[PDB]
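Please read the structure below before turning to the comments.
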Protein chains: 2
Amino acid sequence: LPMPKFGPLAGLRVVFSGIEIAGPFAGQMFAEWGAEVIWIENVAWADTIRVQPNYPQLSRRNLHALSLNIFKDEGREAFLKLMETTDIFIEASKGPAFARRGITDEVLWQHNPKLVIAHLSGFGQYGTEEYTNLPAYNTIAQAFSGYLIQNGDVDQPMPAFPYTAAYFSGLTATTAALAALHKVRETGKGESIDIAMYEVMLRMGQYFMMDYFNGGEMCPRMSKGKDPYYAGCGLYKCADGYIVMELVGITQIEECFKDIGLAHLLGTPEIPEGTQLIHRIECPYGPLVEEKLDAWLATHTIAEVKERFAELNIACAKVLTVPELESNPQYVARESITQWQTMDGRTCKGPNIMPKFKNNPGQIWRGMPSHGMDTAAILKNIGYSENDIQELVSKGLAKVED
Amino acid sequence: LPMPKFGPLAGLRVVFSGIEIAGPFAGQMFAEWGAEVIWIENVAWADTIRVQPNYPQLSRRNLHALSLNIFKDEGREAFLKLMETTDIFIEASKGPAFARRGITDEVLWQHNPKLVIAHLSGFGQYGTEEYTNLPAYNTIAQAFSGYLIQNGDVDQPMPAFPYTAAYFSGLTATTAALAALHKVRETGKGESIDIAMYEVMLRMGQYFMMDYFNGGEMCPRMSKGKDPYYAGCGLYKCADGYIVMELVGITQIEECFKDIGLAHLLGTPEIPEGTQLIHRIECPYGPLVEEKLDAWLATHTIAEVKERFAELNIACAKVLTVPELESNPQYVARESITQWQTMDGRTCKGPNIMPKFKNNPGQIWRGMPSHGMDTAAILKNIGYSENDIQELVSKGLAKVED
Ligand SMILES: CC(C)(COP(=O)([O-])OP(=O)(O)OC[C@H]1O[C@@H](n2cnc3c(N)ncnc32)[C@H](O)[C@@H]1OP(=O)(O)O)[C@@H](O)C(=O)NCCC(=O)NCCSC(=O)C[C@@H](O)C[N+](C)(C)C
Ligand SMILES: CC(C)(COP(=O)([O-])OP(=O)(O)OC[C@H]1O[C@@H](n2cnc3c(N)ncnc32)[C@H](O)[C@@H]1OP(=O)(O)O)[C@@H](O)C(=O)NCCC(=O)NCCSC(=O)C[C@@H](O)C[N+](C)(C)C
């Protein structure tokens, strides 16, 4: 299929079946980095993402579009021929839906013994009858993993946003596939990978949860963007708006205490000389620390705080709003935000490829394709006759091609 | 170095320098999957994570511990010998700190032309003088990327939690390194990777931000855990506690409207027959929808809602608290939470390896090592004499070994 040769993944053949964020995100990351990536959509329906007015232009770029009923007679027979040339297949469904419908890993490996198979689901490929076959979205994975309960204010739990768990899960699928791809080069044998969204999110929520699993208490939720345990960490207000900061390190603490008027606290039994973090709940002086930090910050502008925090090696930043991003000199300097052309010739704006590969940078070579745009070009590459693909179209096995 | 042969990454040699979450997380994921992973700590100081009472037992497991002043005379000379046997090196610092201190990518490639180098920083390896060399933590990356402003309640922005951006950045580093590792096998030439935390997070926040970049408005923040745009999506309350749900799909909407008493809305100009999502702000009936959903949900228990939502293929889940995770039958069935022994022989509880590799599952083979635990065993493997390592210890170039 005609495509520029670029990125660390040039000439890798990746195929994905899935809607919305998680599976498509996993597959599309391959295409950001120069892989040949085929997006499978249903025949009668199309990927739900297409309902979004702008995002899909970013989230489906560099992709080739396919419409095949991958479960029916000849539609199934081509999917399996396709799999013989594919290095990596990502599928996102309700549990072992592929296996239930006949496309086992064993069936897939009969067509390609080397194939890497990444299964993405809410609850896993196996488990109990109650959960294994349930549908899931980001929010369901946040709820079930204990991530949701950790987010929000003291009195109001809420999801991390936008759709955080869908990005973690898709990114994990990309990572695990690439690791499995490595193993295939070493041994010539394929792999199957069972990525459960709740299990991904369980991991991402362990920083304090590990306290609960090993004798401790669980942490509370943040109060108004402030770290639940650590003073001087999180959302603060200066004289002229919100900043973030992290009071971390021996020197940072010594010098910051001196500024806010707490010099005399340094060297006491509960704050000995090598102290690199202050726990707000364990420390009787924790609230005092907050009171003085808050009071000292409200006196200074964001610019004055930044200048002094730079002198002390204290990490901080202005809380930026979306309209402030484009003109930020760091963004401009690094071309963090760029433009490209859509398939119909409009100009599209949004993030550049990330991260930056030095020797083999990714690039944007195609806009989002339309439903089944390349279904006819792929089936013909897979050896199917000109008439043969006309017969797939008619029987409703292959679709759109508009 | 003595270690079991397992996982898709068996026999891969990975080295990382970094503290807290982001860099160490990137490097440790390799070890979850059977790579030989060397953790570098400073000589006089030790990784800040060690201050946490339990988490490091999970986040530093399967690792080999090294203490070398990687910038001083002979300490530097060994780091570079080590690099000659290393496949992947992950470093997390303030911008191009390694280059500034003399360890360029060019210097590194003179020792190993194949080496994959992953640079993790807040603001990138290059940019403007104002930002490029600034320190960063999760919160700084959330602030600078527009992610922070998207999280929280209508009136109160707050970070996604716990330390969300540190996990995305580290996971991206793992992914990018594995992709670059692939390219080395294809061409025999190494790679350098520039992972800026704000650029990672910019990507993860694009779902609605793409509206702003292309003519639209930016979305508001959630109100009490409810999707800012889409009715029937997010945090809801049943008669006996919090659930999440996603009203998505043609059938799901038709049948749910019928239940909540909104049957008559189906088929109107603004809700035509194929409607798969309802936008709450664009739709005059959006608030009505919420009012009826809320009212119908408050009548039913979580169990009754789940049973009916299963009948209709509507994704949902109980919002679980941490103490509910261990005994969940899906968790138990999949061994999502497991136990292992620490280096000093205590029993440790926490998440199992994720995801599940079928043919080559990861495993937990070692607890977190102590500071410099393996520094003497690594230097001797790298060819340094028994006396030679005694001279490194004394001059303060190599440390702990306790
Ligand atoms: C799709 C899904 C989310 C549940 O929806 P569904 O039951 O309507 O399934 P479907 O894919 O739409 O298609 C229904 C049937 O259609 C079949 N099908 C799908 N593609 C096909 C093809 N090419 N050929 C033949 N059959 C095909 C499927 O196998 C399936 O058959 P089954 O009933 O036997 O399972 C399910 O795939 C699933 O749970 N996947 C795992 C987790 C996952 O990736 N979910 C998405 C997370 S991303 C996310 O959270 C974003 C979201 O929150 C944002 N928003 C608020 C806007 C919605
Ligand atoms: C460490 C860092 C976070 C800023 O701290 P620092 O300035 O104190 O740097 P350091 O690593 O502690 O060491 C200071 C010096 O010590 C040197 N050094 C470090 N290791 C060495 C070695 N082995 N040999 C010789 N020198 C060594 C460093 O090069 C460095 O020299 P420089 O001043 O020339 O830059 C910086 O590495 C950085 O910004 N990294 C990139 C982003 C990153 O990974 N940050 C962590 C995100 S994870 C996260 O967000 C978790 C956190 O939010 C949770 N909590 C609330 C509890 C804190």
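In chain B, numbers come from Swiss-Prot; the residues present are 4-405, in order.
Each Cβ is built from the backbone N, Cα and C atoms, and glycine gets one as well.
Listed in Swiss-Prot:
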| type | residues | note |
| --- | --- | --- |
| BINDING | B:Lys97, B:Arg104 | CoA binding site |
| VARIANT | B:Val187 to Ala | In strain: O44:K74 |
| VARIANT | B:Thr302 to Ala | In strain: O44:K74 |
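A map of Swiss-Prot features onto the structure.
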residue: B:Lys97; record: CoA binding site; Cβ contacts under 8 Å, 6 or more apart: B:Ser124, B:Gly125, B:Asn136, B:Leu137, B:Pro138, B:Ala139
residue: B:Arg104; record: CoA binding site; Cβ contacts under 8 Å, 6 or more apart: B:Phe74
residue: B:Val187; record: variant position; Cβ contacts under 8 Å, 6 or more apart: B:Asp90, B:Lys117, B:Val119, B:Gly193, B:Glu194
residue: B:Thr302; record: variant position; Cβ contacts under 8 Å, 6 or more apart: B:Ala242
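In the three-state DSSP scheme, B:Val187 (variant position) falls into the helix class.
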